[PDB]
2 protein chains.
Amino acid sequence: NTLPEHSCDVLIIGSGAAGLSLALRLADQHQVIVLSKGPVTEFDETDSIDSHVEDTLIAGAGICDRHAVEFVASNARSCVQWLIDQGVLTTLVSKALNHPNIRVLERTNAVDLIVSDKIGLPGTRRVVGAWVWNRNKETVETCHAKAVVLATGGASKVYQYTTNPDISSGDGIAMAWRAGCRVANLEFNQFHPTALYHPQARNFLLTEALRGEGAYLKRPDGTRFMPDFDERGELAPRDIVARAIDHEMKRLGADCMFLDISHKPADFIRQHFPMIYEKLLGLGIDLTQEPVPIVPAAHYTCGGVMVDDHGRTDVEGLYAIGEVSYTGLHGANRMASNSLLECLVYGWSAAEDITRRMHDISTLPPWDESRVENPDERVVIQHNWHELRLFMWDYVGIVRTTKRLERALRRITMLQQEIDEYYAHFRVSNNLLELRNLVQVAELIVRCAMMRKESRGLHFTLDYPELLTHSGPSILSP
Amino acid sequence: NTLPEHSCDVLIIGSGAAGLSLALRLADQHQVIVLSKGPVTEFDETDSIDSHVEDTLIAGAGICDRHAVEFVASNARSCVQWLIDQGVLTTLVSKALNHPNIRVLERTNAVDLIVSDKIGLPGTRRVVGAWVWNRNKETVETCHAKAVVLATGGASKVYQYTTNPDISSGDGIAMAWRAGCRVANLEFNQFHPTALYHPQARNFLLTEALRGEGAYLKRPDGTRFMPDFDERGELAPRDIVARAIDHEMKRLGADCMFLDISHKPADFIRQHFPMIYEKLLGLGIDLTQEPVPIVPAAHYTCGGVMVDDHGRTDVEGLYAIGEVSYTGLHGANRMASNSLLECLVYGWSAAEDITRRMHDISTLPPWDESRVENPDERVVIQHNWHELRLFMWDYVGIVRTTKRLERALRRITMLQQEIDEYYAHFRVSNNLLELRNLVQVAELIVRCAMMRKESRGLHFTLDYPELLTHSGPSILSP
């Protein structure tokens, strides 16, 4: 038991809108530490609320928790105005760096949460800090806190193609499960249908508006495949466009599909889509004369760690806000603008709850730091990382079936057994933490999907094309 | 029990130098059928023999069977002259199509050998024909024969990168094992160090002579990696060049490495390597100003089905000649010109043995032809095919270790269990036959490698860098 290298009132793991809007709400009265994965820098009228709640329930396809929808819709206008009041008419980075009461630890990867009854401390089971890999010093340090907030994003990196990898590794979901938290709805993962497929894409995305402006969707032969799937063709609903692409990609053994607005005027392109035009030009693609290669990419996790109205998890002192959590706002899909309101509304209520509960104590046990060095086994850790991402794409991907899911499970179990057998106490590295957490989250994602015997929202399975009469969320318990 | 769709004296499965030189030696007195996978068209002085035998024993690294080396070296001049006498001063295709006694069945994939004690026939266990998928008629037909010769090539397609895929699917090795034959030395697989890495490479190969003429071997940053592996740099022995590339590719997570003769004169290139120059130009690569992307590719199987001096296997009526067999000529590596002499010398002796043993009979049981149709499961068969090829590349590839081999075994076992559980009596298709045979051969390849506790020739394992004092071939028995 040693003195912890860092200590604060509130430890916030993650730095998007949720974790920085929380950090800024607490900073005038408390000492906040923000954990950043890389460099930290790189509703007016009543009828309207009512509509918002209704459109959310609709795009939730029947399993939203309406008290969580209503909680967010009725706290939305003030959480937005709070944005306007901060001068952030986008980011919160300069505001939090400007605050003397917020400290940002950059290049940090949380390893595991420190939970009292585990450090042979007594009292209610509760979280009292986290062990944190500092990639600058290359060591695991202790960080003691009175409340720890998970604000890390989703788990889309379990999938081969992902739109926002830096906020998608799943570390918060996995840490919260290892600490005893329930998770839910992890089979409801949104895929964007048309991301650039290219070696320097840098996750660029091709907008729906290319389609709203006439672009066609082509097979590698050059023919249009959408009329085989849906009468709206290229303007079918996004989930339907993703499913047709997934289908074709798998049916033909093709690497990608194509998006082409060539057939139509040029300056017509030039005026409407410069920012895309230029970007694609700079990769040697002319939006004016050729098809653009594209694949679907996992984009948003509608499920996650379970939380109540204050962003509290099942484990005292631990909160979880934004994409990393399951509030019951989304149900089986995601309506535009709700991910940002969930971030702002639960950062507000977790702030108020943390503030009214703030009892100090302690010093803590350091990390083990087994320092085992096997350069060749280290290269397998990376092989394992790609393998997980490819098989999830095939076996818990856009289109599912029961025999594909059993294939994912069997592979996730094999990796878990290899991890235990061959990596016990290897020295921490980012690749190793990411694998361990991607495999933990993939197990939760397939167990949720194998549980739901119906197609609803983002869960589409060929063995159960219909809705069940009685449904609800998928809930797992550690 | 039905009349067989085809019937002949000698069934030859495969159509390279071995199977056509055999077919032509037997055709004036017997009725031969040649099974072709696609279109069939697409030593003078004594001191010299003695040297050949010695250089073979040397490149065999200590485990050649010297009676099999000597058998080939002493029958080489006449098997070559036999080539000159056929007017084939390259291919044997027009000569066999010109012979009235040879029939060629094109687009055919042998499924399994028909072995007497299995068709509840009585007498010594012996082969009496094969069930054959005809891709034109889309049906499995029976072919009755008095002797069946396997002449199908090696198993390099178990690996992600392969130089000659049409002669590498492993179907002969797998069929011969299912019929009861022993196999040996399947851990001794030769990899060519510099194949073109490109989407339309069509397996083009970059010659050693580019290196003998000054080309450098580069990392993606552009630096030369060979001085870190060996003092001969780019002229180190081929196996050493392949191992350094494998190493770097895995160490950096890179897709390929590079071959560049740019640094030097142009017409200098133009005169020495036109045929390469032009070919690479036509793919948009100038051998004159840029690096050429390259990966190692599995090229030759030194092991295979066990055979004696006449090309007889352990199962009466069945022969196996050329790359598909293990004669004990090669030992742990392959010396240039011996693969072609093995083909010619054993096609000669199997011909003489078949001719002196030629008793007729029968009619046979048709294939089952379960006609199960599940289009989505069919798409998994292909996923499974890529997965096998990628993991063999990592786990029984150019550089080995004991923990990588245990990872291959565990994956091959999982695929075998999936195949049984999910594909029982699916209808035959080429993809399904290839998977079944690649997985069977991969199991034999890893069991041989896990057996040898030393690095010898083409088997290089980081856990056992030295030679054992007592060694011999790796032998498995069904």
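So for chain A, numbering is Swiss-Prot's, and the shown residues are 2-43, 57-103, 142-410, 414-533, in order.
If you're wondering, the header gives X-ray crystallography, 2.2 Å.
Placed from the backbone N, Cα and C atoms, the Cβ positions cover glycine too.
What Swiss-Prot says about the mutagenesis result for A:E43 to R is this: 2-fold increase in Kd for FAD. Retains 15% of specific activity. Around A:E43 (mutagenesis position), taking its Cβ as the centre, 6 other Cβ atoms fall within 10 Å, counting all chains. Under the DSSP three-state reduction, A:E43 (mutagenesis position) is assigned to coil, being neither helix nor strand.
Mutagenesis annotation in Swiss-Prot: A:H244 to A, described as 18-fold decrease in catalytic efficiency with both oxygen and fumarate as electron acceptors. Decreases FAD binding; the structure shown retains the original residue. In the three-state DSSP reading, A:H244 (mutagenesis position) counts as strand.
On its own chain, A:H244 (mutagenesis position) has A:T215, A:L257, A:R290, A:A294, A:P348, A:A349, A:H351 as residues at least 6 apart in sequence with a Cβ closer than 8 Å to its own Cβ. According to Swiss-Prot, the mutagenesis experiment A:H244 to S carries the annotation: 122-fold decrease in catalytic efficiency with oxygen as electron acceptor. 110-fold decrease in catalytic efficiency with fumarate as electron acceptor. Decreases FAD binding.
Positions annotated as succinate binding site by Swiss-Prot: A:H244, A:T259, A:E260, A:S389. DSSP gives A:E260 (succinate binding site) a helix state. Under a cutoff of 8 A between CB atoms, and with a sequence separation of 6+ in the same chain, the neighbours of A:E260 (succinate binding site) are A:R290.
Following the DSSP three-state reduction, the secondary structure of A:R290 (mutagenesis position) is helix. In Swiss-Prot, a published mutagenesis experiment is listed as A:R290 to L, annotated Loss of activity with both oxygen and fumarate as electron acceptors. Decreases FAD binding.
Per Swiss-Prot, the feature active site, proton donor/acceptor maps to A:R290.
Under the three-state DSSP scheme, A:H351 (mutagenesis position) falls in the strand class. Where Swiss-Prot documents A:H351 to S as a mutagenesis experiment, the accompanying text is: Shows weak activity with oxygen as electron acceptor. 148-fold decrease in catalytic efficiency with fumarate as electron acceptor. Decreases FAD binding.
Where Swiss-Prot documents A:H351 to A as a mutagenesis experiment, the accompanying text is: 1170-fold decrease in catalytic efficiency with oxygen as electron acceptor. 83-fold decrease in catalytic efficiency with fumarate as electron acceptor. Decreases FAD binding.
Here Swiss-Prot describes A:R386 to L as a published mutagenesis experiment; the accompanying note says: Shows weak activity with oxygen as electron acceptor. 78-fold decrease in catalytic efficiency with fumarate as electron acceptor. Decreases FAD binding. When secondary structure is read from DSSP and collapsed to three states, A:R386 (mutagenesis position) falls in the coil class.
Around A:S389 (succinate binding site), no same-chain residue six or more apart in sequence has its CB under 8 Å from its CB.
Whole-number maximum of the Cα to Cα distances across the succinate-binding residues A:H244, A:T259, A:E260, A:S389: 16 angstrom.
Residue pair A:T259 (succinate binding site) / A:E43 (mutagenesis position) shows a Cα separation of 22 Å. Among the mutagenesis positions A:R290, A:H351, A:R386, the residue whose Cβ has the fewest other Cβ atoms within 10 Å is A:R290.
Here 38 residues go unmodelled in the deposited structure, bounded by A:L103 on one side and A:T142 on the other; the Cα atoms of these bounding residues are 7 Å apart. Of the deposited chain, 13 residues are missing between A:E43 and A:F57, and the straight-line Cα distance between those two residues is 31 Å. Its own atom aside, the Cβ of A:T259 (succinate binding site) has 15 Cβ atoms within 10 angstroms in the protein chains shown. Once the 3 residues left out of the deposited model between A:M410 and A:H414 are set aside, the two flanking Cα atoms are found 6 Å apart.
Cα of A:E43 (mutagenesis position) to Cα of A:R386 (mutagenesis position): a span of 26 Å.
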